[PDB]
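What follows is one structure encoded as structure tokens, with my remarks underneath.
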Amino acid sequence: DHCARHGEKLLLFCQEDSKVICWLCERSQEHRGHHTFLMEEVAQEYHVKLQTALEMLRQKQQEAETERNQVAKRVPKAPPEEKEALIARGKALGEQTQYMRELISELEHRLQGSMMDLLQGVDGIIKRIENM
Amino acid sequence: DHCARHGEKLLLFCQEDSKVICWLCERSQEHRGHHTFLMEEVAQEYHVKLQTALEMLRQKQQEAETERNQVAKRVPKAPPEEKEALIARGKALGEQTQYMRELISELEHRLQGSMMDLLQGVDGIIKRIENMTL
Ligand SMILES: [Zn+2]
Ligand SMILES: [Zn+2]
Ligand SMILES: [Zn+2]
Ligand SMILES: [Zn+2]
């Protein structure tokens with residue numbers, strides 16, 4: 001609830017640092033020219049954003065998994081040289097679906113929690129979504 | 001010590017309003033376009049200004065009071081046609097010194113007081129003192 005460096009209320013949010021800060025941080029050279037807001041001014045924008053992200057990921061993950069299970073059902077009938085690559089593909093899908101499970105878990109937490117939960121480090125996960 | 005509206009520490013100063021305010025005052029629509037500073041950024045100059053004013057008024061006061069007593073001393077001695085004018089001059093001095101006493105008292109309050117006491121409405125009292133002569 002209070003700034004480690006200044007002891008003032010952690011009520012502001014710095015977009016560039018993706019960090020909740022206090023009014024004295026905001027005046028300081030360390031955040032000079034940064035875009036800073038009350039958390040309450042940006043919470044709803046960020047909530048909407050992550051919500052839609054969560055929806056997109058859940059679908060993308062469902063779709064990945066139906067594909068994965070089709071590749072799984074396909075392995076038995078298939079010849080060897082095809083079998084190996086399909087299994088590799090399934091490996092890749094497993095990797096993807098894991099990654100999306102982690103992302104979905106973080107988005108659910110952030111969307112269920114406080115504003116500070118919502119916002120703190122939020123650029124990290126936004127960029128992880130981008131990097132898919 | 002704390003903002004009457006937001007409960008935050010009163011550490012900032014609005015130049016257009018001559019008002020002591022907090023960081024939540026500062027960022028609101030009411031002051032966003034105003035020039036705001038930490039009190040501590042402007043305090044020394046204001047303190048010096050009010051001390052100088054105080055000294056100047058102390059001297060103008062001394063001078064008026066001495067004249068006032070010379071007139072008072074002269075009145076008994078005076079002929080009929082001078083007495084009226086003397087009485088009146090003494091009155092006019094009485095008023096001037098009263099006004100100066102009030103100004104001096106406010107300056108003393110401000111110079112002895114908190115930073116907030118110093119700065120709240122400070123442009124106002126400066127201007128009223130300037131206006132006496134000009
Ligand atoms: Zn801080
Ligand atoms: Zn920053
Ligand atoms: Zn305030
Ligand atoms: Zn103002």
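Here, residue 1 is simply the first one shown, and the rest follow in order.
Method on record in the header is X-ray crystallography, 1.9 Å.
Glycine is treated like the rest: Cβ placed from N, Cα and C.
When secondary structure is read from DSSP and collapsed to three states, A:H6 (Zn(2+) binding site) falls in the coil class. The Zn(2+) binding site annotation in Swiss-Prot covers A:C3, A:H6, A:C25, A:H31, and the record cites sequence analysis as its basis.
Among the mutagenesis experiments that Swiss-Prot reports, A:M100 to K (Swiss-Prot position 230) is described with the note: No effect on dimerization or higher order self-association. In the three-state DSSP scheme, A:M100 (mutagenesis position) falls into the helix class.
Under mutagenesis, Swiss-Prot gives A:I104 to K (Swiss-Prot position 234) with this note: No effect on dimerization or higher order self-association. A:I104 (mutagenesis position) has a Cβ environment of 16 other Cβ atoms inside 10 Å.
According to DSSP, A:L107 (mutagenesis position) is assigned to a helical segment. Just so you know, the Cβ of A:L107 (mutagenesis position) picks up 20 other Cβ atoms within 10 Å once every protein chain is counted. Among the sequence features in Swiss-Prot, the mutagenesis site A:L107 to K (Swiss-Prot position 237) is noted as follows: No effect on dimerization or higher order self-association.
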Sequence-ordered recorded positions from A:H31, A:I104, A:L107 with Cβ under 6 Å of an atom of ligand 4: none
Spatial separation of A:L107 (mutagenesis position) from A:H6 (Zn(2+) binding site) - C-alpha basis, Å: 30
Residues flanking the Zn(2+) site, with Cβ no more than 8 Å from the Cβ centroid of A:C3, A:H6, A:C25, A:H31 and excluding those residues themselves: A:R5, A:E8, A:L12, A:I21, A:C22, A:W23, A:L24, A:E26, A:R27, A:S28, A:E30
Structural state of A:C25 (Zn(2+) binding site), classified by DSSP into three states: helix
Alpha-carbon spacing, A:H31 (Zn(2+) binding site) to A:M100 (mutagenesis position), which is rounded to whole Å: 33
Three-class DSSP secondary structure - A:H31 (Zn(2+) binding site): helix
